[PDB]
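Heads up, the thing below is written out as structure tokens.
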Amino acid sequence: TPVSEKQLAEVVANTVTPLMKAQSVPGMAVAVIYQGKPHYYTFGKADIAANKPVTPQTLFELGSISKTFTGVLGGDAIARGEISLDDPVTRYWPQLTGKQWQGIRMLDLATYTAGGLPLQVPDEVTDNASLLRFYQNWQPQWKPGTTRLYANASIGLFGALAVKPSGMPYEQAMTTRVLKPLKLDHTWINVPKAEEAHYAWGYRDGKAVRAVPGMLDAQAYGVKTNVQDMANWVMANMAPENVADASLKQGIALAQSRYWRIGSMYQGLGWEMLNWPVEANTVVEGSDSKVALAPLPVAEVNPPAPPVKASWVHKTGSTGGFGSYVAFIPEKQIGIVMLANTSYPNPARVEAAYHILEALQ
């Protein structure tokens, strides 16, 4: 169904406007990838009190969508020959001597199958000495490679260890190996003073808020970006054949590979996938925290299945004051980015995105 630019504009507006009013969303930046190019639509305010509108230059906090960058950076390191997903975690952290770590691979850290690592690294951890103490003391509730339990303590460590062989700190490795080659020049972990004027304000219970530190925060949920950079990020991931950097294109393919199957979903590195075609209720009913935070049994995909073009590839992300979502279908070469300055229900994000993409397929 060939939709015109005019009809596309109407499809987006008619879906986004009622959503924002029902969910009390202050502002939203949307990007739709259709017929080889990005289409931008901006709504509302970035700063309500100052009355600043949302523009394609407005910066939003990505939340867990930051994990897709971690997965690709890790994939790039594997493609360079620096690390292997089959290597034990201890190969990259010798001081981690606890015997409970035997059998736990880099793959397990990256895909939340280490055996029960908790959602977050505790507040007590304020340095590297205490970080080690935490992982050394941890006792697995399940055997490695049997149970998926979404955790920042898991993927966060994967990201920190994956960049060790390069000799660069995580931020520097991400900039040099992923951001720069893709020309994502307005994507930050640390927003410079010159860019603070573009930084949107997040809202929670009417209160204006913005992200604060941690330890493995950059690896798990510390990325800030505008809708233009995000659209290009989605384009590189849905069409890696067009990226020149050889290790990066392979890294993108590795992040979308299928390592485990959990019911109707498949776990990649950062990215999560479902076979296309898929109905909305399957995708929507899967985005509920009750199911998203639960420890679920996994089915090993061995060897890992390469990227399947007929897939619904996506990732949700939130912070105290922001709610974002990204979804794309490679077979159709269509995708969408929805960045907002309020954390509204994930099922609502999925429903809206599915509605828009359904009109383009």
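Each position is counted from 1, following the chain as shown.
We read in the header that X-ray crystallography, 1.8 Å was used to get this structure.
Placement of Cβ uses the backbone N, Cα and C atoms for every residue, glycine included.
Taken residue by residue with DSSP, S64 (active site, acyl-ester intermediate) is part of a helix. Annotated active site, acyl-ester intermediate per Swiss-Prot: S64, in sequence order.
Applying an 8 A CB threshold to same-chain residues 6+ apart, the list for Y150 (active site, proton acceptor) reads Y112, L119, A292, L293. Taken from Swiss-Prot, the feature active site, proton acceptor applies to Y150.
Among the features that Swiss-Prot reports, substrate binding site is placed at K315, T316, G317. Counting Cβ atoms from all protein chains shown, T316 (substrate binding site) has 20 others lying within 10 Å of its own Cβ.
Here the residue is the original one, while Swiss-Prot reports the natural variant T1 to A (Swiss-Prot position 21) with the comment In strain: MHN1. Under the DSSP three-state reduction, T1 (variant position) is assigned to coil, being neither helix nor strand. Within 10 Å of the C-beta atom of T1 (variant position) sit 7 other C-beta atoms, taking all shown protein chains into account.
Quoted from Swiss-Prot, the note on natural variant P38 to S (Swiss-Prot position 58) is: In strain: MHN1. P38 (variant position): 18 other CB atoms within 10 A of its CB, across all protein chains.
Reduced to three states, the DSSP call for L132 (variant position) is helix. Listed in sequence order, the residues of the same chain lying 6 or more apart from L132 (variant position) and placing their CB within less than 8 Å of its CB are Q95, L96. For the natural variant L132 to V (Swiss-Prot position 152), the note given by Swiss-Prot reads: In strain: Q980R.
Summarising the environment of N242 (variant position), the number of other Cβ atoms within 10 Å of its Cβ, over all protein chains shown, is 9. Swiss-Prot gives this note for the natural variant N242 to K (Swiss-Prot position 262): In strain: MHN1.
Neighbour density for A299 (variant position): within 10 A of its CB lie 10 other CB atoms from the protein chains shown. Secondary structure at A299 (variant position), as computed by DSSP, is strand. Among the sequence features in Swiss-Prot, the natural variant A299 to V (Swiss-Prot position 319) is noted as follows: In strain: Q980R.
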Are there any residues at least 6 positions away along the chain from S64 (active site, acyl-ester intermediate) with a Cβ closer than 8 Å to its Cβ? List them or say none.
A220, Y221, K315, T316, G317, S318
Determine which residues of this chain, when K315, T316, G317 are set aside, have a Cβ within 8 Å of the centroid of the substrate site's Cβ atoms, and list them as they appear in the sequence.
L62, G63, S64, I65, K67, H314, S318, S324, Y325, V326
Going by DSSP, is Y150 (active site, proton acceptor) sitting in a helix, a strand, or coil?
coil
From variant positions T1, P38, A299, the one whose Cα lies nearest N242 (variant position):
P38
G317 (substrate binding site) CB neighbourhood, other CB atoms within 10 A:
24
Cβ neighbours of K315 (substrate binding site) where a neighbour is any other Cβ within 10 Å:
21
Across 3 unmodelled residues, the distance in Å between the CA atoms of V212 and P213:
5
